[PDB]
Amino acid sequence: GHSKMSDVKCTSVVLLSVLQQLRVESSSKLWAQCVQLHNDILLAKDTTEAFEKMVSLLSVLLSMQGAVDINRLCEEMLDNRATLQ
């Protein structure tokens, strides 16, 4: 679809918990939509264009599934970005 496998081998429980907390399907892009987007923060161009991606997942998930822990991943991967700049 979009280039290749954006590293969808369940990196960090900080995504995964918040998906399995509801009803996520491995089979449905939704699983991967979070798993890969984590990396794509630290692998973003810059700071601003990193968290710009994460602020576009929490709203997509919580609309479909109403998760709670969705800010945990953000305040991890944003801070692991900021340490690099």
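All residue numbers here begin at 1 and follow the chain in the order shown.
Yeah, the Cβs are placed from backbone N, Cα and C, and that goes for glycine too.
As written in Swiss-Prot, here are the features:
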DOMAIN    3-85  domain 'RdRp Nsp7 cofactor'
VARIANT   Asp69 to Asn (Swiss-Prot position 3903)  In strain: Isolate BJ03
VARIANT   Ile70 to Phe (Swiss-Prot position 3904)  In strain: Isolate BJ02
VARIANT   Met77 to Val (Swiss-Prot position 3911)  In strain: Isolate Shanghai QXC1
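Annotated features, which come from Swiss-Prot, shown on the structure.
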residue : record           : Cβ contacts under 8 Å, 6 or more apart
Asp69   : variant position : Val14, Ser17, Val18, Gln21
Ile70   : variant position : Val18, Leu57, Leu58, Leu61, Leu62
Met77   : variant position : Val14, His38, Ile41, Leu42, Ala50, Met54
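Each residue in the domain 'RdRp Nsp7 cofactor' (3-85) gets a DSSP state, and the totals come to 47 helix, 0 strand, 36 coil.
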